[PDB]
Amino acid sequence: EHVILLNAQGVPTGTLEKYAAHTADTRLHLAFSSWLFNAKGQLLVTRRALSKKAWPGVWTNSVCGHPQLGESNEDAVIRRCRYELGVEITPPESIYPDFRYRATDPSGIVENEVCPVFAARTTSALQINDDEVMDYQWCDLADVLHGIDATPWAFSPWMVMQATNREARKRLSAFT
Amino acid sequence: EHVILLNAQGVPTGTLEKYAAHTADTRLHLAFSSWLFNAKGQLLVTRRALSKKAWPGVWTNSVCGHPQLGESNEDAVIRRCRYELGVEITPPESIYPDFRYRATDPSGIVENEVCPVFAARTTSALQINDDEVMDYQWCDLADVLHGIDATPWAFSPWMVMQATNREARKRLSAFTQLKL
Ligand SMILES: [Mg+2]
Ligand SMILES: [Mg+2]
Ligand SMILES: [Mn+2]
Ligand SMILES: [Mn+2]
């Protein structure tokens, strides 16, 4: 697996192996984030495995990943929902297309990404990949937003930035 | 380094080396938990290091640990505040002395403890020990309590159990006063 390097404009200029790409000095690259809801309207929140290179052990939205060369953002979402969560989903819908951020995790590992955000509904049961996810919770979206607003430090910085974008929050609120 | 083993009633019977004591089958033993506030009345929340045997990488209250043989619980608080956080404190106040709990962590490691709870003020700057603590934040107690109520699963279960005890919570609230 690789990540796709982006120039100042969002143009792909090459690739790097995925593990080697994320360092104290991570360069700008393409990613996605997704929020998954079940048929009941509950939000799936996940806790990243302790083996993840970046933000291990952190509570975050449902599934995040790195599209490969030639892959649509939506196909990447579907791919990592299968890979991390063993779950089938409805066609991903855009909720924050221009999100981009840079942040540094407690051990100094950086994420530096153009990261469009999506939402979808699960259409099967989860089957957890414990190399990716160490814990998870189905919850009411209102409660998760209350937690992000009171104690944002308890959640990943990109989950917070997404959830505190006024429009993204309105659009997420429609899946419940 | 060890733990003090306790029998079915709260009475000590001996010691056990600490790493070895915490397994899937942990026997009841003595511990403490502490909530630390700075002069402004902010609460220190901390994130356990990824190397901790139990609840690694988990957000929790300020400092927790295990008194050693010959140590008062209050001296254990002082010592672990120095070791984990590098910080000096005012005399720890007992705010939940009969707290006792048993819990399994995400890996299956069990904590089984008689765990009196304290609160204190810090009187020096921090010198965080990264072998024990991987992140921290100074917070308004009101906000922490709101987060615990909205998403309790995102924090250590012992922090949540202590915070929702009415009596202990009133003492926490008393420490949010600004003190010069
Ligand atoms: Mg991922
Ligand atoms: Mg400790
Ligand atoms: Mn990345
Ligand atoms: Mn213990």
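Residue numbering: from 1, along the chain as shown.
Header says: X-ray crystallography, 1.7 Å.
A Cβ is built for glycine as well, from the same backbone N, Cα and C atoms used for every other residue.
Same-chain residues at least 6 positions away in sequence with a Cβ under 8 Å from that of B:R80 (substrate binding site) are, in sequence order, B:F32, B:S34, B:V63, B:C64, B:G65. As annotated by Swiss-Prot, substrate binding site applies to B:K18, B:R48, B:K52, B:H66, B:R80, B:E84.
Residues annotated as domain 'Nudix hydrolase' in Swiss-Prot: B:27-161. For the domain 'Nudix hydrolase' (B:27-161), DSSP puts the residue distribution at 31 helix, 48 strand, 56 coil.
Annotation comment: Swiss-Prot describes B:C64, B:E84 as Mg(2+) binding site. The Cβ neighbour count for B:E84 (substrate binding site), using a 10 Å radius and every protein chain shown, is 22.
What Swiss-Prot notes for the published mutagenesis of B:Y101 to F (Swiss-Prot position 104) is this: Reduces activity by 97%. All protein chains included, B:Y101 (mutagenesis position) registers 15 other Cβ atoms within 10 Å of its own Cβ.
Under its mutagenesis entries, Swiss-Prot includes B:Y101 to A (Swiss-Prot position 104) with the note: Reduces activity by 99%.
Sequence-distant contacts of B:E113 (active site), defined as residues of its own chain at least six apart whose C-beta falls under 8 angstroms from its C-beta, comprise B:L28, B:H29, B:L30, B:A31, B:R100, B:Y101, B:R102. The active site feature in Swiss-Prot is assigned to B:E113 (among others).
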Shell list (substrate; ref centroid = CB of B:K18, B:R48, B:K52, B:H66, B:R80, B:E84; cutoff 8 A): B:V63, B:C64, B:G65, B:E132
Which of B:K18, B:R48, B:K52, B:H66, all binding-site residues, has a Cβ with the fewest other Cβ atoms inside 10 Å: B:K18
Distance-selected recorded positions near ligand 4 (C-beta under 6 Å), from B:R48, B:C64, B:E84, B:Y101, B:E113: B:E113
Cβ atoms near B:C64 (Mg(2+) binding site) (within 10 Å, other residues, all chains): 24
